[PDB]
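Visitor: Could you have a look at this structure, given as structure tokens, before my questions?
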Amino acid sequence: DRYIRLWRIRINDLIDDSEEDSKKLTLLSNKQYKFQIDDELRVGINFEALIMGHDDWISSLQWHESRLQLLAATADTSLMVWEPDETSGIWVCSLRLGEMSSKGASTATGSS
Amino acid sequence: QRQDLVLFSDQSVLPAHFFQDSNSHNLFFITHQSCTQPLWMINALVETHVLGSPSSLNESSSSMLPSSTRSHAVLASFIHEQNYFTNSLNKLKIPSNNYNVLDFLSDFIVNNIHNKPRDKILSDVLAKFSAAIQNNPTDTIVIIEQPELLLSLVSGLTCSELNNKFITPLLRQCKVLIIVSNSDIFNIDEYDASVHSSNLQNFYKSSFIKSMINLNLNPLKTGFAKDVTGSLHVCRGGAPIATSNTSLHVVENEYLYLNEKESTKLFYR
Amino acid sequence: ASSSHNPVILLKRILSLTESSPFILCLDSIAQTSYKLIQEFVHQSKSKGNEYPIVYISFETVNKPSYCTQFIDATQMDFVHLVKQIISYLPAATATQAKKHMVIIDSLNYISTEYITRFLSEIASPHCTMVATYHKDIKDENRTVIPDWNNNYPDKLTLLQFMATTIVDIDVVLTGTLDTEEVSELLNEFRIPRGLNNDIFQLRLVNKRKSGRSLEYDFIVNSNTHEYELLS
Amino acid sequence: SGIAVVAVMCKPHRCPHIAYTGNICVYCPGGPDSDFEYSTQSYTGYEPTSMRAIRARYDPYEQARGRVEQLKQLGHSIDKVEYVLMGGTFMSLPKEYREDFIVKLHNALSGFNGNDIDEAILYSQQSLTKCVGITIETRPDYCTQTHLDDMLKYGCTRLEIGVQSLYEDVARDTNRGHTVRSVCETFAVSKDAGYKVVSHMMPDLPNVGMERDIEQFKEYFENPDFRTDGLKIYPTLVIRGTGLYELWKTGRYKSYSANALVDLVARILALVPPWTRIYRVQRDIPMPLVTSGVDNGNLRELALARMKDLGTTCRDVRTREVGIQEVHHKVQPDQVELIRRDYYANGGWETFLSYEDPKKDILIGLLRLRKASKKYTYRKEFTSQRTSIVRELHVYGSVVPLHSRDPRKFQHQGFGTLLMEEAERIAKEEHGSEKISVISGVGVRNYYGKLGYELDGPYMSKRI
Amino acid sequence: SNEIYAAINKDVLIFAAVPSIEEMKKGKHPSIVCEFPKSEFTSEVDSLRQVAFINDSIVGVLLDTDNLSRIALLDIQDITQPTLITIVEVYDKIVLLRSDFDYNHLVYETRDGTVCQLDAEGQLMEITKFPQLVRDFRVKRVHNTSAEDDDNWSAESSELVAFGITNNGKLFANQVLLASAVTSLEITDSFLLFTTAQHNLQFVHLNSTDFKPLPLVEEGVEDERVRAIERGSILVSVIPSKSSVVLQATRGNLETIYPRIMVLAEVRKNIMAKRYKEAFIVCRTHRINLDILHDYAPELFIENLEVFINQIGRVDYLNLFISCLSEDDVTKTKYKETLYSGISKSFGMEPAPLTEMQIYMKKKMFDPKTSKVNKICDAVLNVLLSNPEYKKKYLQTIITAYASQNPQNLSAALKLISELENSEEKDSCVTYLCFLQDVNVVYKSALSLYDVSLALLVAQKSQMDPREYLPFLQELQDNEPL
Ligand code: SF4
């Protein structure tokens, strides 16, 4: 569906609270998935952010080592590097590679 | 497939009691597109008046010779001649002795109408029928064929004088009148007869006002086919029915007709 | 004001000659002939009881009208005679206190325009009521008049609309599968389709009053039960 | 909504029926041997689809993906697409080519990247952007049982086998390699498998008169052999490069005028049985290269004026369709009734059910059912007991408004269930069947799996 | 009984028989049993032309000499030479021959235009003469009752009526002219069907005697007098048991249709017997307006709603029908009894919808005590709410009843929703309520019933801004109840 989404996961003693036994407005899409894995370990998972802005289906997502960045490849040969936005909180693509227009071996219009 | 030909409420084409009622008059108006000819309808009318049935369409035509019948029939025309009338209508076997046939074409043009006063011409052409019908007064039917052509013959004649000098006296003297004509003047492509040629169309409109029934034979639309020739329309004329019975009126229907070897067929879409 | 508070009442007063009208004109055509209105006159003007001589002056009609009491054939008279052998049957302009009769003219299209006004001058009296129909589909003869640049005078239609005190227009109500465009077309090339010349018809009424503007309305008239319905 | 037709092209080749006759059939234009030589037969290569195919060097993946993306970007959103193949005789090509072609055409939409066509179709069943069938063009000589099994495995739903005539001299004089009578057995074997079958006709041909043209169509519609579910009428137009232009050059050929052809079309349209869909009397032609014939862009636009002057207007499916939703709902419809017709066609009894307005003759939904015979069935599914097949379900009754108290907020979503249970009633009572089966595209294998039908082979069946 | 068949070869007659209809439906091919020669009872007279049956026990044959045309009769027996009974001596020539409408006697036509009826024991009585020679005819027993739509129950005597059609195709009663050109005719109990030369299927309800010519053909009928049919299609058979008519096309394929009149007769008959399941199926499967269930008899439903609920056990069926309700009389606009009341009148005159601006007077007229919808809703509500078990089976019906009014009591619907022990069941009820009505007003009522969870649960589907429902509850959730 051309969209990329994120999910945060926490171990016990750091799981987000006030979902239970507190008068707060629970939204439809902000449900928290908690699970008691065993007698001593419970994990809480929540949704964080929505990333979009692509031209075709995603094909490859790869992590990094020294940054909170991801590499996104599409079916249009375009390459994007997604980085966090310390100003707006919603991640914005850092670098855009592959502006050459080429579809197949014979190129008429567009790229593929 | 075939359907009956009915033209009145009494389920009869030509009622007999029409001839039995005194102090009455009636007029029929028939128009045919000049790409076709209504002769196959004149024949049916004559047979149904004399023999009492349509003797070519709904009935067989093997004894078609109505000569010396208790009834009578008078036909007069300008388009053709006495020779054509005799030879053809006898080859069509239209009667002779209980019958009258009138030409106004052969030898009539040559200085018998030309270069003579108009009043004498009109008086004599009226007197021809005024004397030819004295014999049998109340068991005849008379049909005139395309009389408007005479308008173009007389030097400078309008519709009014011809109508009041020829048509109305004929219907006043005779019981029933049938007038048949053609309508090419209304069918000139991309030309308007209403510009300056309205004199002839005045005659058509006047006749349709005076008529009681209106019979229309018209050609097919855009193309030409094999199994069908034309369309037949029946309509109520201008004048009302001068009968004496009250339930009488006219049926209202349209036919599709095919003609081939003098044999005609009528049916519905 | 306090008179003729309903249009139907006005129409019935006109029809039955309750209020005198020196001249009334009716327009028709081929799409709907105008001999039903004479039946309307006969039926409505008999409730008040007008058996007074209903003269039927005729120019073209072959048959003798039963609903009328007189019959005159004018295919042999000139203008002066035509005026003269009508003043006898009619209450001519004598006997300043007298009755009124009915006049029915079969056709107006056969009379030359040159005498039109005079035909309404020698006869116009408070004793007579002229009724005549006008066919609009016959274009008159104009070779004799020679309408050149120096021989001019108005046409028949305008004079008829001017010297009239009441005007009624006749039309046939469309019932089946025919509309005005194709109807007028087929009439132009003379095919005369089914759906014409019925008894149920429609009228347009224009009534003129002294020192004022006329009134214009519409009506639906049936020729079977002699009942009316004003335009909605 | 979002019904989509995406045409594809196959690589150029030669139909082998030339081998025993010498050349292509006379009316076939272009071809590899012609001057174009980069184009499949019966196509000059100047069509827009030809342009899009050439730039991709005749590859199905690129053509399909590009056309789908273009259609999506134009402004319509697609979730239901039907593929159609064109050019020559696709079945002649070797084994691996057809398998790879089909796998690519399914993986283009499924998003799958595998092989082993069974797995590809299995994944395509559970995919978005569902596929509603394929339309394969093939010849009588290649419709044997092995090939039919191949097509059933691929996912095809309807064929189109041309005949072009019923006379016997035309087959040899047009260099087409099959006798006319064999097409009847081809129809017989094909129909029992559930394949909707459509044909072709061409009115004017050499040494054919207007009469013979009339009664060939009359015999086609009357004879219980040539009753098929569709038709296409191709008026004969003479392209310079065809074998037809040589006849005109040598003076051995002449055509009809305009009046004769319009009269013929008018007569023909006044005979169509009410269960056949006249596809295109106004077909699509290479315009400027024609040398003989008449204009064909508005033949029916004048034929309609002809039937309005003679009566008995057309009665095909196309003119009577109201559509899925609000095509002619500007006026509230009239009395709705169920009309059921039965006919004998190709050694079997078949039933046509429809929901129609009888006063004005419109169409809302239709269904076809066939009672399997014993002299033509060969499938191991149909050779175990009596059975019946729903050859086609068609529901334009997805209409929201209607006449006679339409469902308020349910809006005919159960309308199709009426017809399904109606079919099951006569399957249980009249046919006396013990199993009922329905054929459908792989993408819609769930709209029928809710009513209880279970999967066996390429079929959706349930017992009684 | 459709188990005996007779076929005539030359000089011999063959009778075949089957045990039962069910056996024929099972696969038992018909069995030929009787073979009877000619010299046994006739001694080689000239002709052997026709044959007919009477109530499964009398077989009639026509034997023709040069001019005499005797009718041989046989009372049937078993396989051992059924005995001869009296053959009569007739002094005329027979043209047509049939049976009677109930398989009791025989009727036949002479070569002059006279139809006569004979009995199975040599009792003869002349019937009628025809105005014109005909090609087909049918004898029917017209009830001599007096009621115009036959609302009597004494079952008065009946009389024999023999119709006829000429070779030209003019339908004739005993002596009554009908439509000018037709091509078919079929008669069953109180029903006549005929197709004109314009090929329109026209119906005649046999009420009583004194027939009159049918009116001129016109466009459309509100009742079921006139229906449009395909060209060339003559009639084949009529099956009123299933309300069907089967006909033959011109190219040689069968067709079957279901005109509205016989389906309406079936549904009325089902109504009369207090059976509210079969009538529902018939009225639904043929797209018949569901209001006719009791709009033709309101009091019966007002007294029998308690069994109407029990007979139809499908919750969805009841929800559909109650949501399928209007206020007009479907007995006057769609299903008039003019299907069989009155004869020789003007035709339907296909109606037109009302102009929009002239319907609002009824809207402003509305009060709860006038509309059928509100009284029906109150009846079903008080019937259902008299037992908690019935509530726990038709809560959907109760919600539909609440929502099927102009003064909708959605507050009561949410009150009923509130008491469930389940959360997803309340969700299903909320979704169903949102189907029929705008989410905006539902949210208004949720606010107006003084609760917090219901308001947000409805607002989930409101498709409004987050800021519409965040601060309002973020303030409301906290303070004191007052
Ligand atoms: S069979 Fe088809 S591809 Fe082959 S020559 Fe004929 S039209 Fe062309």
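All chain D residue numbers match Swiss-Prot; in order, they span 94-557.
Cβ atoms here come from the backbone N, Cα and C positions, even for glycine.
As a published mutagenesis entry, D:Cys103 to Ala appears in Swiss-Prot alongside the note: Impaired tRNA wobble uridine modification. Under its mutagenesis annotations, Swiss-Prot gives D:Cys108 to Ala the following note: Dissociation of the elongator complex following assembly. Abolished interaction with KTI11 and KTI12. The feature [4Fe-4S] cluster binding site is assigned by Swiss-Prot to D:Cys108, D:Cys118, D:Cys121, with experimental evidence given as support. Quoted from Swiss-Prot, the note on the mutagenesis of D:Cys121 to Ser is: Eliminates iron contents; when associated with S-108 and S-118. Under the heading acetyl-CoA binding site, Swiss-Prot lists D:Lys173, D:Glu485, D:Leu486, D:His487, D:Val488, D:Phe508, D:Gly509, D:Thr510, D:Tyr541, citing similarity to another entry as support. Per Swiss-Prot, domain 'N-acetyltransferase' is recorded for D:405-557. The annotation that Swiss-Prot gives for the mutagenesis experiment D:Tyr540 to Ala reads: Does not affect interaction with KTI11 and KTI12. Loss of elongator complex activity.
Can you tell me where each of these features sits in this structure?
Guide: In the three-state DSSP classification, D:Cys103 (mutagenesis position) falls within coil.
DSSP assigns D:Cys108 (mutagenesis position) to coil, not to a helix or a strand. Counting every protein chain shown, the number of other Cβ atoms lying within 10 Å of the Cβ of D:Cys108 (mutagenesis position) is 19.
With a cut-off of 8 Å between CB atoms and residues at least 6 apart in sequence, the same chain places D:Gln134, D:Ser135, D:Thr335, D:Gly336 near D:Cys121 (mutagenesis position), listed in sequence order.
The DSSP secondary structure for D:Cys121 (mutagenesis position) is coil.
Over all protein chains present, the Cβ of D:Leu486 (acetyl-CoA binding site) has 20 other Cβ atoms lying within 10 Å.
Residues near D:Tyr540 (mutagenesis position) in space but far in sequence (CB under 8 A, at least 6 apart, same chain), listed by position: D:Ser533.
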Visitor: Write out the long-range same-chain contacts of D:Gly509 (acetyl-CoA binding site), meaning residues 6 or more apart in sequence whose Cβ is under 8 Å from its Cβ.
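Guide: For D:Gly509 (acetyl-CoA binding site), the qualifying residues are D:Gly458, D:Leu486, D:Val488, D:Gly490.
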Visitor: Anything from the recorded positions D:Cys108, D:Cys118, D:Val488, D:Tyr540, D:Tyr541 with its Cβ under 6 A from ligand 1? List those in sequence order.
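Guide: List returned for ligand 1: D:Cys108, D:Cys118.
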Visitor: So for D:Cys103 (mutagenesis position), how many other CB atoms are inside 10 Å of its CB?
Guide: 21
Visitor: If you run the three-state DSSP split on D:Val488 (acetyl-CoA binding site), which class comes out?
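Guide: Reduced to three states, the DSSP call for D:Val488 (acetyl-CoA binding site) is strand.
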Visitor: D:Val488 (acetyl-CoA binding site) has how many other Cβ neighbours within 10 Å of its own Cβ?
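Guide: Excluding its own Cβ, the number within 10 Å is 18.
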Visitor: Hey, how far is D:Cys108 (mutagenesis position) from D:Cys118 ([4Fe-4S] cluster binding site), Cα to Cα, in Å?
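Guide: D:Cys108 (mutagenesis position) to D:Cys118 ([4Fe-4S] cluster binding site), Cα-Cα distance: 10 Å.
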Visitor: Would you identify the secondary structure of D:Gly509 (acetyl-CoA binding site) according to DSSP, in three states?
Guide: helix
Visitor: Taking only the residues the record lists as binding acetyl-CoA, namely D:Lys173, D:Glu485, D:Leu486, D:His487, D:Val488, D:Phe508, D:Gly509, D:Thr510, D:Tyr541, what is the largest Cα to Cα distance between any two of them, in Å to the nearest whole number?
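Guide: Greatest Cα-Cα span of the listed binding residues: 21 Å.
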Visitor: What whole-number Å value do you get for the CA-CA distance of D:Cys118 ([4Fe-4S] cluster binding site) and D:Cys103 (mutagenesis position)?
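Guide: Distance between the two Cα atoms comes out at 20 Å.
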Visitor: Write out, in the order they occur in the sequence, the residues of the chain not among D:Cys108, D:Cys118, D:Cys121 that have a C-beta within 8 Å of the mean position of the C-beta atoms of the recorded [4Fe-4S] cluster site.
Guide: D:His110, D:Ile111, D:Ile117, D:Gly124, D:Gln134, D:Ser135, D:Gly181, D:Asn268, D:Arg269
Visitor: List the Cα distance (Å, whole number) between D:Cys103 (mutagenesis position) and D:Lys173 (acetyl-CoA binding site).
Guide: 22
Visitor: Near D:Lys173 (acetyl-CoA binding site), how many other Cβ atoms are within 10 Å of its Cβ?
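Guide: Neighbour count, Cβ to Cβ under the 10 Å cut-off: 15.
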